[PDB]
Amino acid sequence: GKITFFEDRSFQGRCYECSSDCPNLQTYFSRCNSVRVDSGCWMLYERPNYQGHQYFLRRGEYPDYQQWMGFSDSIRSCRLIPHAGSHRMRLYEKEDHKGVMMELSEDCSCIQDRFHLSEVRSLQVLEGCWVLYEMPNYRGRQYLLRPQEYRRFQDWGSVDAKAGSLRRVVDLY
């Protein structure tokens, strides 16, 4: 993957290119108002060491922070997310993988329609990386999921169990 951060909107100002993850972008810039992704799938974070708000970005031009549903011009770390050849995950109604369950191997733009619940209280991510969105149609707070089990919402960094949509992390061409 290849990503370039710019201090100002419209690919203007001080800039930094990355090709692998970075635990701390603060050395290189103090604000980020536009991004160009050349290649790969990227999680951006509001804070250093992959904390605070998370933003999912893939190949394309982002002329301002709103384009990636940003909450501020703070961008202080980033992960390059691995492509996976297939995706598979289980959503549970209750913590610790109990209650009703739904299996997912494609993008789901409305959990509520398929599952009949507004919250996912535990997850088993078996294959691929995914982005969980607070809201349907890939809107609201975003949470990067990776292969592992999540016994409760705290394990993915959310404020609560509310979840509207799920996206497979797949590279854009």
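Following Swiss-Prot, chain A residues are numbered 2-174, in order.
Structure method, as recorded: X-ray crystallography, 1.9 Å.
Here the Cβ of each residue, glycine as well, is placed from N, Cα and C on the backbone.
Using a Cβ-Cβ cut-off under 8 Å and counting only residues 6 or more beyond its ends in the same chain, the domain 'Beta/gamma crystallin 'Greek key' 1' (2-40) has close neighbours at 49-51, 58-66, 69, 74-81, 172. Look at Swiss-Prot and you will find 2-40 tagged as domain 'Beta/gamma crystallin 'Greek key' 1', backed by sequence analysis.
Taking a C-beta cut-off of under 8 angstroms and a sequence separation of 6 or more, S11 (variant position) has the following same-chain neighbours: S35, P64, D65. For the recorded site, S11 (variant position), the DSSP three-state label reads coil. Here the residue is the original one, but Swiss-Prot notes a natural variant at this spot, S11 to G: In strain: CD-1.
Around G14 (variant position), taking its Cβ as the centre, 15 other Cβ atoms fall within 10 Å, counting all chains. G14 to A appears in Swiss-Prot as a natural variant; the accompanying note says: In strain: CD-1.
If you look up Swiss-Prot, you'll see 41-83 marked as domain 'Beta/gamma crystallin 'Greek key' 2', on the strength of sequence analysis. Assigned with DSSP, the residues of the domain 'Beta/gamma crystallin 'Greek key' 2' (41-83) fall into helix, strand and coil as follows: 4 helix, 22 strand, 17 coil.
For the domain 'Beta/gamma crystallin 'Greek key' 3' (88-128), DSSP puts the residue distribution at 7 helix, 22 strand, 12 coil. Per Swiss-Prot, the feature domain 'Beta/gamma crystallin 'Greek key' 3' maps to 88-128; the stated evidence is sequence analysis.
Look at Swiss-Prot and you will find 129-171 tagged as domain 'Beta/gamma crystallin 'Greek key' 4'. Broken down by DSSP into helix, strand and coil, the domain 'Beta/gamma crystallin 'Greek key' 4' (129-171) contains 3 helix, 21 strand, 19 coil.
Counting same-chain residues at least six beyond the ends of the domain 'Beta/gamma crystallin 'Greek key' 4' (129-171), those with a Cβ under 8 angstroms from any Cβ of the stretch are 42, 44, 54-57, 70, 80, 82-85, 87-90, 92, 96-98, 105, 107-113, 119-123. Break the domain 'Beta/gamma crystallin 'Greek key' 1' (2-40) down by DSSP state and the numbers are 0 helix, 21 strand, 18 coil.
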